[PDB]
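K.L.:
The structure that follows is given in the form of structure tokens.
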Amino acid sequence: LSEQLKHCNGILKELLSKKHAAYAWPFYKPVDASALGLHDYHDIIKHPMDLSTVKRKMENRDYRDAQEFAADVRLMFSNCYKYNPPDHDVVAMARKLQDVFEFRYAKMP
Ligand SMILES: CC(=O)Nc1cccc(-c2ccc3c(c2)[C@H](NC(=O)OC(C)C)C[C@H](C)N3C(C)=O)c1
């Protein structure tokens, strides 16, 4: 639906908003494997995702439907939980940001 995609665009705006920045910030941009010294990141995560890539896709009208947008947002969180140890700080942040997402996605018309 154009209405579902519009609902998604709203969710995206909310994910990027400054009020979530204390836990959204690790997800704003792509994981820089070099800069973080993570030599195995790209071996383990075959399909990186981040919110700036989601934003670009949205702006370019690449999502044909809401399901595609959700897939990308969940992919971002799934990569986080797959790559990192379960007691990593970034995992708790992921879960907090995912809750912001999933609540709003469940209310899509
Ligand atoms: C916008 C901006 O400059 N952004 C930025 C800056 C520095 C690091 C990261 C950044 C990016 C991604 C991630 C991490 C950091 C995590 N390491 C870490 O200190 O995280 C918490 C303890 C905070 C590692 C992990 C690979 N990760 C994710 C999301 O799976 C992002």
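Residue numbering for chain A follows Swiss-Prot, covering 346-454 in order.
The backbone N, Cα and C atoms fix where each Cβ goes, and this holds for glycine too.
As listed in Swiss-Prot for this protein:
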- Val376 to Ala: Abolished binding to histone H4 acetylated at 'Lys-12' (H4K12ac) (MUTAGEN)
- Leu381 to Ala: Reduced binding to histone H4 acetylated at 'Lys-12' (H4K12ac) (MUTAGEN)
- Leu383 to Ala: Reduced binding to histone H4 acetylated at 'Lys-12' (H4K12ac) (MUTAGEN)
- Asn429 to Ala: Abolished binding to histone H4 acetylated at 'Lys-12' (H4K12ac) (MUTAGEN)
K.L.:
For a quick check of packing: other C-beta atoms within 10 Å of the C-beta of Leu381 (mutagenesis position), how many?
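P.N.:
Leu381 (mutagenesis position) is surrounded by 9 other Cβ atoms within 10 Å.
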K.L.:
Any same-chain residues 6+ apart from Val376 (mutagenesis position) with CB under 8 Å of its CB? Would you list them in sequence order, or say none?
P.N.:
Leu383, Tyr386, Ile390, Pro393, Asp395, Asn424
K.L.:
Any same-chain residues 6+ apart from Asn429 (mutagenesis position) with CB under 8 Å of its CB? Would you list them in sequence order, or say none?
P.N.:
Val435, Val436
